[PDB]
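Engineer: Dropping the structure in here first, questions after.
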Amino acid sequence: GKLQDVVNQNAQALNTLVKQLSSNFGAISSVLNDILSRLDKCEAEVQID
Amino acid sequence: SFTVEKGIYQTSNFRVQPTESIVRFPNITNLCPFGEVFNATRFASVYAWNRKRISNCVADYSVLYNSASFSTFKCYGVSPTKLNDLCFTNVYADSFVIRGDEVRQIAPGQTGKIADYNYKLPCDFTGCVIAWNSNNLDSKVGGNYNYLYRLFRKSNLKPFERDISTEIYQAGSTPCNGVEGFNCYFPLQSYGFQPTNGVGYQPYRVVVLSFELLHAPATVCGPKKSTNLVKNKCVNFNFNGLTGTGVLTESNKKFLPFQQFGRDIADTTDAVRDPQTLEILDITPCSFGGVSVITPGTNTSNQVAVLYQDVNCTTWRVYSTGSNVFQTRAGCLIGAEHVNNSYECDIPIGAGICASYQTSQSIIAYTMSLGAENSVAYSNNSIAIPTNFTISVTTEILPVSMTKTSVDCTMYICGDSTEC
Amino acid sequence: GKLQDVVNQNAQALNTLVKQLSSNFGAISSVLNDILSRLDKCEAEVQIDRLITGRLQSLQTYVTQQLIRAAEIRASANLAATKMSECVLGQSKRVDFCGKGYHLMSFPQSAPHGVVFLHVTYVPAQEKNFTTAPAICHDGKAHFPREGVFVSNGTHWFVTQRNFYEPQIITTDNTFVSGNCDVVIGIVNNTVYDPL
Amino acid sequence: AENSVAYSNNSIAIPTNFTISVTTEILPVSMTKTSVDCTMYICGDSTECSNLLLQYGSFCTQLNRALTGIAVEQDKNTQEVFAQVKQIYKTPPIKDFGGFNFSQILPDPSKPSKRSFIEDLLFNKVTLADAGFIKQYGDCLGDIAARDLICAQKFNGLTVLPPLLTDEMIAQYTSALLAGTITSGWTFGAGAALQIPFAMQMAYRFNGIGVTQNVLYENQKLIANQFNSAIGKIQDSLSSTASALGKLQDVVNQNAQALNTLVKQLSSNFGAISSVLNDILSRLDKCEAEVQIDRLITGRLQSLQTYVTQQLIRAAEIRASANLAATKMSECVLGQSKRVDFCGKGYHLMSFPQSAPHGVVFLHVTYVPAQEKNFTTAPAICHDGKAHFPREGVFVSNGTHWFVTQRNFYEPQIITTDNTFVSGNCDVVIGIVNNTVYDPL
Ligand SMILES: *[C@@H]1O[C@H](CO)[C@@H](O[C@@H]2O[C@H](CO)[C@@H](O)[C@H](O)[C@H]2NC(C)=O)[C@H](O)[C@H]1NC(C)=O
Ligand SMILES: *[C@@H]1O[C@H](CO)[C@@H](O[C@@H]2O[C@H](CO)[C@@H](O)[C@H](O)[C@H]2NC(C)=O)[C@H](O)[C@H]1NC(C)=O
Ligand SMILES: *[C@@H]1O[C@H](CO)[C@@H](O[C@@H]2O[C@H](CO)[C@@H](O)[C@H](O)[C@H]2NC(C)=O)[C@H](O)[C@H]1NC(C)=O
Ligand SMILES: *[C@@H]1O[C@H](CO)[C@@H](O[C@@H]2O[C@H](CO)[C@@H](O)[C@H](O)[C@H]2NC(C)=O)[C@H](O)[C@H]1NC(C)=O
Ligand SMILES: *[C@@H]1O[C@H](CO)[C@@H](O[C@@H]2O[C@H](CO)[C@@H](O)[C@H](O)[C@H]2NC(C)=O)[C@H](O)[C@H]1NC(C)=O
Ligand SMILES: *[C@@H]1O[C@H](CO)[C@@H](O[C@@H]2O[C@H](CO)[C@@H](O)[C@H](O)[C@H]2NC(C)=O)[C@H](O)[C@H]1NC(C)=O
Ligand SMILES: CCCCC/C=C\C/C=C/CCCCCCCC(=O)O
Ligand SMILES: *[C@@H]1O[C@H](CO)[C@@H](O)[C@H](O)[C@H]1NC(C)=O
Ligand SMILES: *[C@@H]1O[C@H](CO)[C@@H](O)[C@H](O)[C@H]1NC(C)=O
Ligand SMILES: *[C@@H]1O[C@H](CO)[C@@H](O)[C@H](O)[C@H]1NC(C)=O
Ligand SMILES: *[C@@H]1O[C@H](CO)[C@@H](O)[C@H](O)[C@H]1NC(C)=O
Ligand SMILES: *[C@@H]1O[C@H](CO)[C@@H](O)[C@H](O)[C@H]1NC(C)=O
Ligand SMILES: *[C@@H]1O[C@H](CO)[C@@H](O)[C@H](O)[C@H]1NC(C)=O
Ligand SMILES: *[C@@H]1O[C@H](CO)[C@@H](O)[C@H](O)[C@H]1NC(C)=O
Ligand SMILES: *[C@@H]1O[C@H](CO)[C@@H](O)[C@H](O)[C@H]1NC(C)=O
Ligand SMILES: *[C@@H]1O[C@H](CO)[C@@H](O)[C@H](O)[C@H]1NC(C)=O
Ligand SMILES: *[C@@H]1O[C@H](CO)[C@@H](O)[C@H](O)[C@H]1NC(C)=O
Ligand SMILES: *[C@@H]1O[C@H](CO)[C@@H](O)[C@H](O)[C@H]1NC(C)=O
C-alpha cells in the first residue's frame, strides 16, 4: 500500500486539478467560450483575467 | 506587542522623505482651440465626421464654463479630476451632429445605426465624449436637412472608420445597377430637425476627444505651472503628468526622438526626457538599505542599537548618529560600544559580530569567540592514555508529533451565512 | 524549548488564521453581515466572492505551512525512532549519535509532543603521558600487540588496553610475531617473557 | 560494463595488495539568508499604497516570520556542521606524521585568511553573486547605466543578510578539526584530546577495517606515498574543472534566480489597468485608484507568498543536507565509520573536512583492495578426527600446502593450534579437507 499510496496521490492530484476548472473564480462563467460568445473583448478581458 | 524580547529584529528599510515638489511641463503658452471646436458655426454630418488634430497648446478648459453647457461629458481611461494635472500625447477631436436619442450610442461597446454604420468607438478608448443640445443653432423652421446619417450598410464599421460612399444599397437579391427602386435604397438619409420637436429628436453636437496618456511625448498640457528642476535630492516630480517620488540625476542614455520615458523590466520609470531642456534624467528610488534593531528585553532596558546594513561609517544615511558609532562588516552599528574582548554569542549581529547587554549598563558589540584556544603535545613517540573515567548522563530532546488540526471551510469562510 | 517551539508555532498559526478574518481582500468590508445588510444579493455576491477567494487563500497558506512543519516533524520523529532502535534497544558505535563519548546505553522518557533520551556515556577523565613504540624487537623478530598498545613509564615496557591504563607485562600471548625487526620504523628493544 | 564472476564451492579470491584512495564528497550546509520589506516591494515610495497595505499586516508579518525562521535555521545548520568541537586545536610546528604530507589541507600563515590551498581552490571554483554585503546607496546611484541585479533587488525591499560565521571562522573550525583528527584521532571527539603518533593511529584504523597492524608498519612508506599521490590527484582534479562543485553553485543560482524572478514579477497587472502605482495614481483619483491598488497589492502579496513557500521547501532540503553533513562530520572525521559507502567507496580509514561556500567538502581516505589472487579453500580441516576452524581468518592453499590467512590481505600463516579452534568431529561439516596442524613446543 505504500507505493499504491504514491500512485493514487499523483492520480488524485491530477484529477483534482482537472476538476478545479469548473470554478468561476468570481467571473460570470467558468467557460472561456461562453464568456467570449456572450461579451466582446471590451469586458470579456476582465472576466478572462 | 508592547514588549520585545532580547534579540535582533529586521525593521523597514531606510526611508528618505521628499523635501520638495517639482513640476516639469513643456514650454507652451497658447490656449487650445476651444472656440474653433465648440464654437463652430458648421458642424459635420455623422456619416462624414470631422477629425481635427490638437497640438502645442494648454488645455485650461475653464474658458468653457462661461458659455458652454454640456448635456453629457463622460471620460474613459482617465478621471475628470486629473485632467488638469496631465499631458496628452496625440489629441484628436471628432466632431459631428446627431439626434438626441442617439447620444447614448456614442460610447464603447454600443449598437444602433450610429454605432454600427456611422461612428464606432473602440473599447480600448482613452478619451472624453462631450455632447450638448444645439436646437437653437442646427434646427430651423421647415426642417434642417443638411445633416445626414447612413441608414444602410452591408457590415458594421470598424472603430474610427469613415464611410462616405453613396453607392446604392442592395437590400434584396437582384442587383440595383446604380438606380433606386424596390429593395434598392440610397444609403444616406437626412435628419429632419425642427425647433418644435421632442428633446429626443432635437440636434445634439458631439465632440469626441481621443488621446493617450503617459507613454509618448506630449504637446497638449494642462494648466499647471512649471517649477525649477532640482537634482540629487529626493523630490516629488510631475513629468508630463507622470507623478512620482525619487532622486533625479544626469543620464548617459540617448533617447530616440520619439521617446519620452524609459522603463525597467518591472515597467517602473527609470529615465525621463525633461520637456523644457531636452536632457535625459535618471530617476532613482530614494529609500534604500536594510536596518536592524538590537535590543535586550524591554523589561530589562529601553536602550537599543541600530545596525545600518550597506552604509559606511569610516550626511550619513542613518536615523541618528549620536556616539558609539563604528563600522562592522555587517554594516554600521550605532548605539553599541565596541570592546576588545571576545565572549560567547548572545545576540548574533552577523559577519562574526555579536552583541550583549553588560555593566554603567550598556549594549556592547564584540567578535564572538569560537572557543578555548589550545594546542596538543604531538610527538612521534608520545601517547596519552586515560587512567580513570567518568560516567556522564546527557539529555537529548526530540519532537515527535505536533497538534492535529481540522478546519471547517463553511464556518471559517462563511460563518452562519447561508448565501455565503 | 524545542517542544515549546512546536506548541507555540501551532498556536500562533491558528491565532494568525483567526486574525486574518479582518481583511477586506478588496471587498467593501471584512464582515459578511455588514455587506448583506447594506447591499442586496445583486451586488453582495461580488463582494462575498472576493471575501471567499481571500479566505480560501488564507486557509491554503495555513495548510502549506502546516505541511512543511509536518515534514520537519516527521524528519525529527524518524530520527527519534532511529535513536530508540539503536541506543535504547542496542548499543551504538556511531560517534556522537547518542551523547558525547563512548555510548554505554540510553533511557527514554515521554514528553509532550516529544521524547527525551538520557544517554549514559563513558568519558575518559585523567590522561597520563607515556612513551611508546609501534613494536619491540626481541630476537630479531617484531612483536605487535593484539588489542592494545606498548607503553613505558621510563624504564619498563608494558602492554595496555587503549581506553584505560591497565599495564600488563609483555608476554607471547599478549603479542603476535610477524617478520623481522628492521623494516618497521620506531621499533625499540625489549624482552618478551615466555610462560612455562 | 557487463561481466561475470567465477563462483565455485571451493574457490576464494584474496587481495595481495591494496590502494589508498581519497574521494571527495561535496555537501551543501546553508543557503542565503533573505529579508523582505513588504511596504517597499509592494508599495515602493507610495504613501497611499502603504495605507491600503496596512490591513495586510498579518500576512506580511507571517511572511517575515517564515523568512526569519529560515535565516535562524541556516545559522543553526552551519553551527551544527562546523562547531562540533568546542576547542580550537593548533597544528604542531613539526610535521613528523610518519611520511604523510598534510601541507595541502592544513592552513598556511602567508595569506590573510588562514585557508588551506585546497580550500582556496574550492573558494575560487564557485562564484558568489553578492561578493560582499556592503552595497552603498551612492554606488547603486552611480551605476544606473549598468543593470546591476543586486541594486534592483535592494531597491524593491529584497536584502541578503550576512551569515553569522564568516569564511575565516569556518576555516578556523575546519583547521581545528584537522589538528584534532591528526594529532589525536577520534579521542578529541569523545572527550579530551589524547595525543598519539600518526602511524600508530593509522594502524589503529587498519585494525578497525579488519587488517592487522603489521601490514601498515611493513608498508608505511608505500601507504604514505599513495596518500600523497591521491592528495595530489585531488588537487589537480580541483584545479582542472569547476563542474565538481555544481551542487553549491546550484544553491547560489537558485537563490539568485528566485530573487530575480521576484523582481521580474512586478510587471504584472494582476487585473489592474497598469503594473505601475504612479501611472494609476496620476491617471485616476484615489476614488477608483484604490481598487486598482488593491488588486496590485493582492497580486504582489501572492508573489511574495509563493517566494516564501519555495524558500521554505528549499530550506527543508538544505536542512536535510546539513544534518547529513553533521552526521558525516561526527562519524567520519571524529571517528571511523563501519557503515558501507557512508564515507567514500571502500573500507573507510578516515576523513578530512574542508570549508566551501555554503557547504563542506569531505576528503574520504579509504582502503581499496587492488590485486586479487585465486586460491582453493575449505571451511575446516580434519586433523585427528576433530574439526579445526580459523579464529579470524580463512584457510587457503596454493595447490600443495594449506595456510591460514587474514581476509582483506594475503598474509599466509602456517596452521597452528593458536591460529585455529576445535569444535566437534570432522564428519558433520561438509567441504572439510585433510591436513596436519602443527602444535608448538
Ligand atoms: C472592407 O473592404 C472589403 C472589400 O471591399 C469588404 O469585404 C467584402 O465585403 C463584401 C460584402 O458583401 C463581400 O461581398 C466581399 O467578398 C468582401 N471582400 C473581402 C476581400 O473581404 C469589407 O466588408 C470591408 N469592411 C468594412 C468594415 O467596411
Ligand atoms: C577516579 O575518579 C573518581 C572520582 O571521579 C575518584 O573517586 C574519588 O576519590 C576521592 C579520593 O579517594 C574521594 O574523595 C571521592 O569521594 C571519590 N569520588 C567518587 C564519586 O567516588 C577515584 O579515586 C579516581 N580513581 C583513580 C585511580 O584515580
Ligand atoms: C637493538 O638490538 C639489536 C641487537 O642487539 C641491535 O643491533 C645491533 O646494533 C649494533 C650497532 O648498530 C651492531 O654492531 C650489531 O651488529 C647489531 N646486531 C644485530 C643482530 O643486528 C640494535 O642496534 C639495537 N637497537 C637499539 C635502538 O638499541
Ligand atoms: C602494490 O602496488 C604498488 C603500487 O600500487 C606497488 O608499488 C610499485 O612497485 C613498482 C615495482 O617495484 C614500482 O615501479 C612503483 O614505483 C611502485 N609504486 C608505488 C606508489 O610505490 C607495489 O610493488 C605492489 N606490492 C606487491 C606485493 O605487489
Ligand atoms: C608536501 O607537498 C608539497 C607539494 O605538494 C611539497 O612541496 C612544497 O609545496 C609548497 C606549496 O606548493 C611550497 O610552499 C613548498 O616550498 C614546497 N616544498 C619544497 C621543499 O619544495 C612539500 O615539500 C611536501 N612536504 C614535505 C615534508 O615533504
Ligand atoms: C581424510 O582422513 C580420514 C582418516 O584418514 C579418512 O577417513 C578414512 O577414509 C577411508 C575411505 O573412505 C576409510 O577406509 C577409512 O576407514 C577412513 N578412516 C577414518 C578414521 O575415518 C578420509 O577418507 C579422508 N578424506 C579425504 C577427502 O581424503
Ligand atoms: C419583439 C421581438 C424581439 C425579439 C429579440 C430578442 C433578442 C434580441 C434583443 C435585441 C435588441 C432589441 C432591439 C434594439 C434595437 C437597437 C436600438 C439602437 O439603435 O440602439
Ligand atoms: C522654453 O521653451 C524652449 C524650447 O523651445 C526651451 O529651450 C526653454 O528651456 C524653455 N524655457 C525654460 C525656462 O525652460
Ligand atoms: C463661444 O461663443 C460665445 C458667444 O458667441 C462666447 O461668449 C464665448 O466666449 C465663446 N467661447 C470660447 C471658448 O470662445
Ligand atoms: C521582565 O523583567 C521582570 C523583572 O523586573 C520580570 O518580573 C519579568 O518576568 C520579565 N519578563 C520577561 C518576558 O522576561
Ligand atoms: C567602506 O567599508 C569597507 C568595509 O566594509 C572599508 O574597507 C572601506 O574602507 C570603507 N570606505 C572608506 C572610505 O573608509
Ligand atoms: C582595543 O585594541 C586596540 C589596538 O589593539 C586599541 O587601539 C584600543 O584602544 C583598544 N580599545 C579598548 C576599549 O581596549
Ligand atoms: C604531556 O606532555 C606535555 C608537554 O610535554 C604537557 O603539556 C602535558 O601536560 C603532559 N600531559 C599530562 C597529563 O601531564
Ligand atoms: C615503572 O613501573 C615498574 C613496575 O611498577 C617499576 O618497577 C618502576 O620503578 C617504574 N619506573 C618509573 C620511572 O616509574
Ligand atoms: C622522532 O622525532 C625526533 C625529533 O623530532 C627525532 O629525533 C627522532 O629521530 C624521531 N624518531 C622516529 C622513529 O621518527
Ligand atoms: C580466477 O579463476 C577465474 C576462472 O578460473 C579467472 O577468470 C580469474 O582470472 C582468476 N583470477 C585471477 C586473479 O587470475
Ligand atoms: C606453496 O607455498 C609453499 C611455501 O611457500 C611452497 O613450498 C610450495 O612450493 C608452494 N606450492 C605451489 C604450487 O605454489
Ligand atoms: C563442489 O562442486 C563440484 C562441481 O560442481 C563437485 O564435484 C563437488 O562435489 C562439490 N564439492 C562440495 C563440498 O560441495
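Shown for chain C, in order and in Swiss-Prot numbering: 946-1141.
For all residues, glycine too, the Cβ spot is worked out from N, Cα and C.
I grabbed these lines from Swiss-Prot:
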- C:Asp950 to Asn: In strain: Delta/B.1.617.2, Mu/B.1.621 (VARIANT)
- C:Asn969 to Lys: In strain: Omicron/BA.1, Omicron/BA.2, Omicron/BA.2.12.1, Omicron/BA.2.75, Omicron/BA.4, Omicron/BA.5, Omicron/BQ.1.1, Omicron/XBB.1.5, Omicron/EG.5.1 (VARIANT)
- C:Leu981 to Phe: In strain: Omicron/BA.1 (VARIANT)
- C:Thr1027 to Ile: In strain: Gamma/P.1 (VARIANT)
- C:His1101 to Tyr: In strain: Theta/P.3 (VARIANT)
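What's the neighbourhood like for these features in this structure?
Structural biologist: Neighbours of C:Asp950 (variant position), defined as other CB atoms within 10 A of its CB across all chains, total 11.
DSSP assigns C:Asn969 (variant position) to coil, not to a helix or a strand.
If you draw a 10 Å sphere around the CB of C:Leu981 (variant position), it holds 17 other CB atoms from the protein chains shown. The secondary structure of C:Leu981 (variant position), as reduced to three states from DSSP, is helical.
Around the Cβ of C:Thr1027 (variant position), a 10 Å sphere holds 12 further Cβ atoms from the protein chains shown.
Its own atom aside, the Cβ of C:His1101 (variant position) has 11 Cβ atoms within 10 angstroms in the protein chains shown. DSSP assigns C:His1101 (variant position) to coil, not to a helix or a strand.
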Engineer: At a 10 Å cut-off from the C-beta of C:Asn969 (variant position), count the other C-beta atoms across all protein chains.
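Structural biologist: Result for C:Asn969 (variant position): 17 neighbouring Cβ atoms inside 10 Å.
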Engineer: Consider the variant positions C:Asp950, C:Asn969, C:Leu981, C:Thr1027 and say which one has the Cα lying nearest the Cα of C:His1101 (variant position).
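Structural biologist: Minimum Cα distance from C:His1101 (variant position) across C:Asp950, C:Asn969, C:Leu981, C:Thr1027 lands on C:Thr1027.
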Engineer: Measuring CA to CA, name the entry from the variant positions C:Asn969, C:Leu981, C:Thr1027 that ends up nearest C:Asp950 (variant position).
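Structural biologist: Nearest candidate: C:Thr1027.
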Engineer: At the level of the C-alpha atoms, what whole-angstrom distance separates C:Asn969 (variant position) and C:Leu981 (variant position)?
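Structural biologist: Here the two Cα atoms lie 14 Å apart.
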